[PDB]
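Right, one structure below, let's go through it.
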Amino acid sequence: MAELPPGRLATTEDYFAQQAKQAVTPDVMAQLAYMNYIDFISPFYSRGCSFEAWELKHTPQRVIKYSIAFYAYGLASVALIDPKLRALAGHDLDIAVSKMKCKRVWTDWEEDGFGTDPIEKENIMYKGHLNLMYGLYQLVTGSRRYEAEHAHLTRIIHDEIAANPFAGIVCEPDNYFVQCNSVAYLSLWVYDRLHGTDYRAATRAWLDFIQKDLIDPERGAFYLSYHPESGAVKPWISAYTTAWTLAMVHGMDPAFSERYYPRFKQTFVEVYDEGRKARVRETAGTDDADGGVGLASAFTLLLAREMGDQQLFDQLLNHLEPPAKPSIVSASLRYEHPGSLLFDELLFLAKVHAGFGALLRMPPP
Amino acid sequence: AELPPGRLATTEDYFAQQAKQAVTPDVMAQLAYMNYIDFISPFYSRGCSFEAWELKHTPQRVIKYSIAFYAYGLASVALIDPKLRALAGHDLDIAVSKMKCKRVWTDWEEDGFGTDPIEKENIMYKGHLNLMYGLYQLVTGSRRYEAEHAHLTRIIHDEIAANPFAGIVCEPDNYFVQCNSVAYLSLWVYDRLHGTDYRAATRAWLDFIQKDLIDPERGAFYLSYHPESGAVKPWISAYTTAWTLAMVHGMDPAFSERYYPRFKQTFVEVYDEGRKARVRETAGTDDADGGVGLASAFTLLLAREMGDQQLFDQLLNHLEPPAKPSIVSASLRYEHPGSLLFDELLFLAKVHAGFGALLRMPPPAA
Amino acid sequence: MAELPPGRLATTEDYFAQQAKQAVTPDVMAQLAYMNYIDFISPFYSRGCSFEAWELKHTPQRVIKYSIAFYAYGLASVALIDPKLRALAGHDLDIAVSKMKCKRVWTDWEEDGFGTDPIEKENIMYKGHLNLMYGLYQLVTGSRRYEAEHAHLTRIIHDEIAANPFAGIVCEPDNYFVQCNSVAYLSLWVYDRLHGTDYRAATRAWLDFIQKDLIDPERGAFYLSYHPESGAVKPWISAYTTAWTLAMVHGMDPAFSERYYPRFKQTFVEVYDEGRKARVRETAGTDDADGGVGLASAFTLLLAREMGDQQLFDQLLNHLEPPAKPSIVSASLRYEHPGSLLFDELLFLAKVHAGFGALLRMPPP
Amino acid sequence: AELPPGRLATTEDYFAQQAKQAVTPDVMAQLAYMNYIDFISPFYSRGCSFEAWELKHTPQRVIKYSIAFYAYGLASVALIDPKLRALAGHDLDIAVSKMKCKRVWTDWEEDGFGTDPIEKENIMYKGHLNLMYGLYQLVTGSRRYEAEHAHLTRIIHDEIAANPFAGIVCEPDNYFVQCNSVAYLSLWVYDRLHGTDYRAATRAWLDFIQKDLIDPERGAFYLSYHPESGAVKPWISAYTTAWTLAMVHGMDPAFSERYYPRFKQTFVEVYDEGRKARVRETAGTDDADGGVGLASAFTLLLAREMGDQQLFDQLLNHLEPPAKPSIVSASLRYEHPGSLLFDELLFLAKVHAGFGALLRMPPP
Amino acid sequence: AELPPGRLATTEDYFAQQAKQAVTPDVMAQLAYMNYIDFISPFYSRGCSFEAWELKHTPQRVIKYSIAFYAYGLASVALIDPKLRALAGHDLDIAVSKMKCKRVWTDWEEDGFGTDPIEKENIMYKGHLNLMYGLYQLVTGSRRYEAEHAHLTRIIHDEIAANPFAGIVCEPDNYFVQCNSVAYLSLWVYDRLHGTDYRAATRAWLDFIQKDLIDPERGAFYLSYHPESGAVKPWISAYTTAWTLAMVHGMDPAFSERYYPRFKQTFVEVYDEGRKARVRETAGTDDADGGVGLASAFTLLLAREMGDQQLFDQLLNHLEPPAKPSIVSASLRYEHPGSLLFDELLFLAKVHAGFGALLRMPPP
């Protein structure tokens with residue numbers, strides 16, 4: 001739409017036209033100012049192991065790795081939208097990779113008793129994001145700064161997939177999550193684009209595996225998790241799990257996500273306020289929106305963008321953004337009432353997202 | 001059945017779960033609380049993370065009992081719905097892993113009783129762990145913990161055999177009948193899995209606890225026994241008795257059937273025109289749920305174990321409505337839990353198939 | 001007594017008749033339930049170095065040793081009142097002795113810089129109580145569990161008395177308190193009753209010494225303290241000091257305490273409310289009750305019991321107990337407004353106290 | 001000549017201090033705050049005691065800037081009143097001592113950048129320290145710190161000469177023109193004391209910062225430069241520009257005179273019938289004093305440096321009255337400081353004799 | 001003599017204590033506060049326990065001054081009532097023991113000045129300790145601390161003799177006349193006990209402090225002197241002057257008699273129809289008791305030392321009533337202490353026999 005809805009900073013048409021116009025909207029620029037502007041307390045102020053920005057937002061330790069990654073994913077799309085901001089996006093992605101390696105980000109791995117080395121085995125929730133971030137950094141910048149580490153981590157991931165009886169890698173020992181795997185497989189596509197390798201060949205077996213006990217094909221929704229030791233699949237379907245997984249799979253096998261997307265919307269998406277708004281139920285057998293981790297609507301905003309669904313994108317942003325009370329003060333964006341974890345991260349990402357397939361094809365600098 | 005005010009499901013519905021091979025929607029919503037949300041759900045991972053217990057303000061000393069009572073409920077879920085048996089098995093694997101984390105047993109070292117929580121005494125911890133090793137193996141058929149199970153069972157057997165009294169202490173010189181009842185039940189479960197006769201020690205135990213440790217006329221156990229002095233604390237305890245009679249009912253049904261009616265006459269107050277009941281913790285008071293505040297919750301478990309639907313209904317009418325349950329996004333929460341171990345013990349009482357039925361759990365499907 | 005005064009749990013007559021009836025009053029039983037009943041948080045739950053019960057009452061670290069001792073003194077009288085509770089009293093005294101040895105109880109000695117070993121020398125405020133507790137444990141139980149430690153500590157006390165130029169032992173270096181010595185000398189009488197020794201022979205020289213510069217004979221009151229290095233006697237008389245000292249001396253030399261008791265009462269005791277109540281001034285030259293450490297009235301309740309003064313006992317308990325708002329919930333005693341440190345301890349002790357002389361003569365089990 | 005509402009002294013009185021060879025009574029009361037009360041005054045002792053900064057709630061990262069800006073004010077006090085020169089010398093000795101305390105530079109180690117705060121990078125710290133070594137020696141004539149001054153000056157010179165860009169980074173890969181301006185000014189002060197030519201590197205620096213780091217039309221520097229990417233953050237910064245133009249004016253007056261009018265057009269909002277002014281931090285906003293909230297305070301310093309009495313008066317009318325100054329027992333306090341570094345930067349702006357005049361400070 | 005409103009005892013009653021050989025009931029109640037309650041009274045034990053100071057919220061840096069001022073009062077109690085001399089002796093033994101506890105001197109190490117608080121400098125601590133060693137021995141006749149007294153006296157003598165200025169610094173490069181006055185008085189007390197001539201250094205000190213460190217017309221000392229710069233802080237200080245004149249009166253009575261009237265004209269404000277007085281801390285203010293807030297309390301001590309009953313009465317009428325004294329169970333408490341060291345300095349002023357009379361204390 002071309003009318004600016006109440007409480008919105010920019011029209012859905014304006015977000016979707018950023019790449020064609022080769023310019024980010026003023027509110028996306030103001031988000032980049034929040035990310036970059038103020039000495040010491042802006043999240044992308046320095047490469048150092050300083051986390052003041054996350055302390056001030058009250059980001060739980062366990063969520064910092066996801067905040068960095070989702071910022072990195074948005075920055076990669078900024079590089080594609082405006083050539084003039086590509087160097088800034090490159091710089092922020094360098095900081096994102098540096099910070100991602102700080103102990104504060106991965107310390108949960110050691111503290112839970114799972115090991116002293118966060119990449120050695122398992123922990124795909126951390127090293128999948130890191131591996132995708134190594135790739136996106138190199139696609140944006142053309143820099144080999146992290147290539148040695150990228151080559152190493154890609155091979156650890158490939159070897160661990162090849163050694164497992166199920167297709168993919170666990171997070172915690174004996175905890176398999178389709179959304180964390182989707183990140184790891186996408187990281188192999190990005191490595192292959194940079195290097196001419198075939199690590200992505202493992203994707204087919206993965207897409208076959210997740211379509212057995214891990215999906216409800218009729219509802220177009222993934223079960224919460226799989227636990228190889230017992231073979232248990234948790235018997236609840238998850239909207240945020242499905243929205244995130246379908247978004248990233250759309251970059252590797254578009255037809256897979258196109259098949260399930262309509263069913264996903266029928267299963268979880270509630271349209272309300274005379275068609276102006278939408279909100280997403282987290283699981284089946286409830287009328288409640290945004291239960292569980294409270295991210296169903298925010299990840300569905302990303303999925304709508306990935307699938308080019310302007311009507312659902314507009315409805316979700318009308319639900320999410322106005323109540324959060326955005327303001328631009330000194331050309332910098334802030335939300336008075338962020339409604340969820342990872343709020344400014346996922347709204348930023350959804351506003352700029354060029355598609356995972358378009359990031360794979362990023363032309364060089 | 002009529003659904004009483006503030007109740008989620010009828011007593012008829014709870015008692016029919018096993019026959020219908022399905023848990024009630026509120027039991028399913030409790031399993032969602034236990035399993036659903038990343039990082040903060042109690043059964044999210046095997047790791048030594050206790051966020052779920054931090055959020056409920058569980059005292060450190062109570063974490064081991066929370067895990068155990070959840071494990072006991074999960075074992076009945078496995079028996080009720082074969083479709084949830086693999087999930088119950090997975091949760092019990094996590095329960096055993098978490099039970100071994102230092103945060104659970106650290107009180108043993110901090111009180112100055114020793115660095116090894118299994119070596120001797122501390123039956124309050126290792127009794128639960130040993131019963132959980134057994135129930136995990138009954139539900140799953142997995143030998144993951146069998147080496148540790150074989151070891152712990154023999155430490156327990158040896159310590160019983162070496163003591164001049166029948167059983168094992170908690171703290172040095174503190175003997176509790178309820179903590180022993182867990183340890184003896186663990187021997188029955190090991191025997192069912194292995195064809196051994198560790199349970200043969202049970203007769204001598206039942207004889208011992210019926211001397212100075214029970215008031216047979218009131219059907220009630222004294223608080224504790226202290227071998228050094230031979231002192232028995234002169235107060236009878238309802239929560240002690242309800243828990244002990246529930247677990248003994250699985251080993252010697254006649255023992256618990258003998259005392260159950262006297263127990264109810266001694267402690268149970270029926271009120272609100274017969275619709276409700278609440279349990280006095282000791283003699284010589286009108287006050288309900290004194291002491292640790294668990295008399296009513298453990299009596300709800302005993303009522304379920306004894307198949308007493310009328311008392312079960314009365315106790316749940318007392319316990320659940322004021323705690324203000326709600327189901328949000330298919331997950332159960334209580335706004336005002338009335339006691340420690342509240343969601344744990346209401347979960348357990350709602351699903352409990354009987355300790356004898358858990359002993360006889362048929363093996364899993366392939 | 002016969003009439004139950006307002007806010008009282010039991011008549012004075014009922015407290016004084018406990019031994020004759022061979023039963024504690026229901027409120028004494030409810031105090032024993034507070035002491036024994038609830039898992040982990042009751043003070044006599046376990047032998048371990050756990051002090052939850054004292055944390056919950058906000059007992060200052062320095063006072064924990066006195067709380068344990070005064071509970072132990074009450075438990076010894078319970079053993080004498082009801083043979084059926086003697087085993088329970090024995091068990092609680094075993095716990096009292098175990099806890100008394102925990103570093104949390106004596107840590108003040110090291111932290112003040114006075115030494116790493118709390119029994120080696122001085123510190124009679126700690127080791128006097130411990131030595132009396134060793135003895136009372138053995139009188140109640142017949143157990144030799146602590147006899148090796150009892151034999152050792154008794155000899156350290158005897159040797160330190162014999163080596164000092166003044167009769168007795170200091171607390172802090174150069175701080176002499178008659179009340180702390182009275183505990184040490186009583187411990188020697190208890191050791192002698194158990195062992196047939198004559199350590200108590202040192203008592204006569206002590207009673208001679210304290211009647212010189214340490215007492216005001218006209219007022220029947222002890223000065224606060226004596227300081228051997230300077231020879232200074234603090235020029236203030238102390239009611240709590242005197243009440244405690246006269247109570248324990250009455251068990252060793254009844255005539256000494258009988259001589260001073262009437263003058264003590266004239267000096268410090270204020271009868272009020274038409275003869276129904278009494279409250280005790282802590283020092284001379286004031287109208288104010290219960291100044292200083294605020295224990296004058298509570299220790300005088302103990303002295304009244306020791307001296308068999310039912311009228312003063314009744315008046316003091318009418319002053320102390322009603323405002324503290326006792327209630328019995330689930331057969332366990334609690335005070336909403338304890339008026340002082342060591343409140344439930346000293347009210348328990350005064351209610352059961354059979355006399356220090358009667359504890360010395362406790363028949364075996 | 002007329003004292004504006006809520007002001008302690010006229011703009012005329014501040015500008016006349018050096019001619020009259022006396023600080024205004026409120027500047028004297030600021031020096032009393034800095035020196036008077038046992039233990040809690042910021043210049044009480046050389047020791048690594050930071051009570052004064054704890055009481056003002058100074059963030060750890062800002063203590064180094066508070067010390068430096070106090071030191072810069074003390075150097076002008078020395079030039080204004082010969083009778084206070086010995087006191088200014090003493091305070092500058094304490095400023096240098098405290099600047100070396102771990103509490104001041106600990107951020108360098110804790111961020112993971114290294115154990116030695118002088119060795120390389122970190123120009124935000126060692127540029128201020130090097131300028132403070134110089135100003136101490138100019139005021140006092142003392143060689144107390146000369147060995148350290150000679151060493152630090154050579155580290156700075158060598159690091160400039162080794163870099164492919166003109167200057168030195170703060171954090172690794174973070175280049176700030178304002179932090180460099182301090183380092184280069186420190187080389188001019190070392191040269192004045194020693195007859196050396198370290199300042200020769202300034203020309204190449206002024207050429208470099210006029211390429212990608214400035215918008216010449218708006219007279220405004222970009223936030224920062226990042227050598228690894230070559231990225232320049234695409235936002236202009238008023239506090240960055242005001243501080244940089246103030247210090248550059250002492251090295252190349254023409255540079256700052258060229259950009260100053262464009263700077264004012266870009267950022268300065270005159271209000272209240274011409275009586276007041278407040279400074280926007282960046283482009284595309286109406287909001288004053290965004291970001292670190294120091295645009296107006298640094299512009300007060302720039303106005304003083306450029307001899308702009310009208311803008312100085314307007315900014316002080318905006319900054320000082322709402323902060324509610326009072327003098328109690330001849331000591332200045334602000335009830336409502338409007339920013340970090342508030343009493344520091346108002347002190348400095350009130351006394352500032354010009355960076356060029358500090359370079360030419362005659363001996364005692 | 002009429003008892004003024006809110007007062008515990010008349011000025012006549014305080015001044016008559018020595019003649020009557022009895023402390024007033026309120027001084028006895030202060031001694032009860034100091035000695036009575038187990039564990040929490042300041043003079044309960046020799047141990048390194050500071051509960052009494054925790055309960056009064058005494059800042060760590062002030063504990064050494066609280067102990068010393070209590071000790072100075074206790075020495076006068078010994079002189080007033082022979083019956084309390086042994087109690088005063090006992091309290092002074094505790095004062096010396098506590099003064100040596102790390103909690104009292106830890107600021108020296110934590111500021112980075114050294115691990116040994118007596119070795120050099122730090123006259124603010126070791127001056128008080130040395131005077132306390134002497135007063136303990138005068139009151140008691142005990143040699144308990146003489147070995148340490150002989151040692152510390154020689155460290156002080158040697159450090160004076162090695163310095164180019166007359167006296168010893170506190171913090172490195174911080175010279176305070178009030179802290180020196182304590183050190184020099186300690187040498188007079190050592191000489192009285194031992195027949196030595198350490199006090200011979202006093203004349204050169206009195207000559208030195210009368211140059212740049214005093215305004216002789218106003219009878220007021222400057223805040224501090226800083227040997228490295230030679231700077232004298234340009235503010236005069238009433239509490240600095242009152243304390244220094246009080247202790248100097250014991251060594252050179254004429255010195256303090258010359259400046260006392262000028263001191264009063266400079267700083268003392270008489271108010272409430274002549275019934276009250278309050279002391280301005282510095283020049284160029286109407287505000288009373290600025291800075292550390294002790295001008296009026298130290299002037300109460302100076303009035304007592306100089307035998308000025310009219311000023312003593314006026315100051316105590318200002319200080320004591322608003323602090324709301326009460327005596328509960330024969331022990332003194334103040335609901336609203338108006339300053340640091342409140343009960344300490346009011347106790348000392350009420351008993352103070354004069355520093356000269358303490359020097360001449362006859363043996364037991």
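The first residue you see is number 1, and the count goes up from there.
So how was this one determined? The header says X-ray crystallography, 1.8 Å.
Using the three backbone atoms N, Cα and C, a Cβ is placed for every residue, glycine included.
Under the heading of mutagenesis, Swiss-Prot lists C:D39 to A (Swiss-Prot position 64) and annotates it as follows: Dramatic decrease in beta-myrcene hydration, linalool dehydration and geraniol isomerization. Less than 8 angstroms from the CB of C:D39 (mutagenesis position) sit C:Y45, each of them six or more residues away in the same chain. DSSP gives C:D39 (mutagenesis position) a coil state; it is part of no helix or strand.
If you look up Swiss-Prot, you'll see C:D39 marked as active site, proton donor/acceptor, on the strength of a curator's inference.
While the structure shown retains the original residue, Swiss-Prot records the mutagenesis experiment C:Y45 to F (Swiss-Prot position 70) with this note: Retains 22% of wild-type activity for the geraniol-myrcene conversion, but only 0.5% of wild-type activity for the dehydration of linalool to myrcene. Dramatic decrease in beta-myrcene hydration and geraniol isomerization. The Cβ of C:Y45 (mutagenesis position) has 20 other Cβ atoms within 10 Å, all protein chains considered.
Under a cutoff of 8 A between CB atoms, and with a sequence separation of 6+ in the same chain, the neighbours of C:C49 (mutagenesis position) are C:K99, C:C102, C:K103, C:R104. What Swiss-Prot notes for the published mutagenesis of C:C49 to S (Swiss-Prot position 74) is this: Loss of activity.
While the structure shown retains the original residue, Swiss-Prot records the mutagenesis experiment C:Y66 to F (Swiss-Prot position 91) with this note: Significant decrease in activity for beta-myrcene hydration, dehydration of linalool and geraniol isomerization. Cβ neighbours of C:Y66 (mutagenesis position) (same chain, under 8 Å, six or more residues apart in sequence): C:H129, C:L342, C:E345. DSSP assigns C:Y66 (mutagenesis position) to a helix.
For the published mutagenesis C:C102 to S (Swiss-Prot position 127), Swiss-Prot gives the following note: Loss of activity. C:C102 (mutagenesis position) carries neither a helix nor a strand DSSP state and counts as coil.
Taking the Cβ of C:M125 (mutagenesis position) as reference, residues of its chain lying under 8 Å away and at least six apart in sequence are, in sequence order, C:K65, C:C171, C:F177, C:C180. Quoting Swiss-Prot on the mutagenesis of C:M125 to A (Swiss-Prot position 150): Decreases activity for beta-myrcene hydration, dehydration of linalool and geraniol isomerization. Retains 2% of wild-type activity for the geraniol-myrcene conversion.
Swiss-Prot gives this note for the published mutagenesis C:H129 to A (Swiss-Prot position 154): Significant decrease in activity for beta-myrcene hydration, dehydration of linalool and geraniol isomerization. Retains 23% of wild-type activity for the geraniol-myrcene conversion, but only 6% of wild-type activity for the dehydration of linalool to myrcene. The secondary structure of C:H129 (mutagenesis position), as reduced to three states from DSSP, is helical. Of all Cβ atoms in the protein chains displayed, 24 besides its own lie within 10 Å of the Cβ of C:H129 (mutagenesis position).
For the mutagenesis experiment C:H129 to Y (Swiss-Prot position 154), the note given by Swiss-Prot reads: Loss of activity.
Swiss-Prot lists C:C171 with the feature (2E)-geraniol binding site. According to DSSP, C:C171 ((2E)-geraniol binding site) sits in a coil region rather than a helix or strand.
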So, in DSSP terms, is C:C49 (mutagenesis position) helix, strand, or coil? coil
Rank the recorded positions C:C102, C:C171 by the number of other Cβ atoms within 10 Å of each Cβ, and give the residue at the low end. C:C102
Chain B, Cβ under 8 Å: which of the recorded positions C:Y66, C:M125, C:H129, C:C171 qualify: none
